[PDB]
Number of protein chains: 2
Amino acid sequence: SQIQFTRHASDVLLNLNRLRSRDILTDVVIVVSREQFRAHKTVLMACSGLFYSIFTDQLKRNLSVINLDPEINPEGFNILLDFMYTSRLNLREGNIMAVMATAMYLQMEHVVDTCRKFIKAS
Amino acid sequence: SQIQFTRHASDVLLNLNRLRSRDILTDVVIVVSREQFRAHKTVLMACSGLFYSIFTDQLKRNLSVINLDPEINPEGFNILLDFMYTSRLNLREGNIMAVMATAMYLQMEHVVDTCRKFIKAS
Ligand SMILES: O=C(Cn1ccc2c(=O)[nH]c(NCc3ccccc3F)nc21)Nc1ccncc1Cl
Ligand SMILES: O=C(Cn1ccc2c(=O)[nH]c(NCc3ccccc3F)nc21)Nc1ccncc1Cl
Ligand SMILES: [Cl-]
Ligand SMILES: [Cl-]
């Protein structure tokens, strides 16, 4: 019987993206080939099975830098990071395979399923 | 023209609450009278003008403990912290004044407005 605020979760996410844009309380750098991306571990964990698995382990929880597999496309990663923080996925003809393969690696199954739909629709 | 995931922001928040429940990557303790509450600064900042104002200041950004005003009701605070992480506000007859006053102090204006509505409805 609690009162539901229907825009609250979305508003929080938007504010978290604003903090990311200002580098406030970011606690990890993700290195992908020649590029680097700063983020909040908590958001990464909430959105990715790979990052969840990494940072839940006490051995790896305080890591400040994560080097991704060198074969991962930085653009694919950037699209998915933007999705994590915005709920909006920038899927396009020229990026679909890179985004799909990166989502598989990051263990983002709902996103992988959505890419299967984009392929199907052409 | 991006693809909108309508449950993503909500799912993230839920996962963040799960991390809080497990004390994973919490980075602050909020002390309110005799009680203490652990949280993620980023979520606090996203949800409260008081916490935003505190942690944006470089002088205060690395604080690991925040002592709230001793007059603040811990139950009022707990209700609002639960709201921050769930989007669901536990407003009741026996708690409305405490929650409203705590929301004013925490600078949560939409919540204060909602409390004005509960009072009106009785
Ligand atoms: O669920 C997530 C992360 N996540 C987001 C999407 C997504 C996915 O598609 N596959 C996986 N596989 C790994 C896995 C992790 C957890 C439970 C089952 C499971 F199979 N994980 C994903 N994080 C989370 C869960 C619970 N409590 C707190 C947090 Cl932060
Ligand atoms: O907006 C918030 C926090 N917040 C949530 C509810 C709420 C409120 O009712 N009143 C206030 N007053 C202070 C204030 C802060 C910022 C802008 C205007 C402003 F008046 N702040 C609130 N945080 C945020 C904003 C932007 N970028 C990143 C983050 Cl994390
Ligand atoms: Cl910082
Ligand atoms: Cl931790």
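To match Swiss-Prot, the residue numbers of chain A are left as they are there, and the shown ones run 7-128.
Header says: X-ray crystallography, 1.5 Å.
Placed from the backbone N, Cα and C atoms, the Cβ positions cover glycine too.
Annotated features in Swiss-Prot:
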{"type": "MUTAGEN", "residues": "A:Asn21 to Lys", "note": "Abolishes interaction with NCOR2 and HDAC2, no effect on interaction with CTBP1 and transcriptional autoinhibition; when associated with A-116 and 376-Q--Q-379"}
{"type": "MUTAGEN", "residues": "A:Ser59 to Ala", "note": "Abolished ubiquitination by the SCF(FBXL17) complex"}
{"type": "MUTAGEN", "residues": "A:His116 to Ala", "note": "Abolishes interaction with NCOR2 and HDAC2, no effect on interaction with CTBP1 and transcriptional autoinhibition; when associated with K-21 and 376-Q--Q-379"}
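Structure with Swiss-Prot features highlighted.
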{"residue": "A:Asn21", "record": "mutagenesis position", "DSSP class": "helix"}
{"residue": "A:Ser59", "record": "mutagenesis position", "DSSP class": "helix"}
{"residue": "A:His116", "record": "mutagenesis position", "DSSP class": "helix"}
Count of other CB atoms lying within 10 Å of the CB belonging to A:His116 (mutagenesis position): 12
Rounded inter-Cα distance in Å - A:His116 (mutagenesis position), A:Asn21 (mutagenesis position): 23
Which of A:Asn21, A:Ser59, all mutagenesis positions, has a Cβ with the fewest other Cβ atoms inside 10 Å: A:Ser59
C-alpha spacing of A:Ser59 (mutagenesis position) relative to A:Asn21 (mutagenesis position), in angstrom: 25
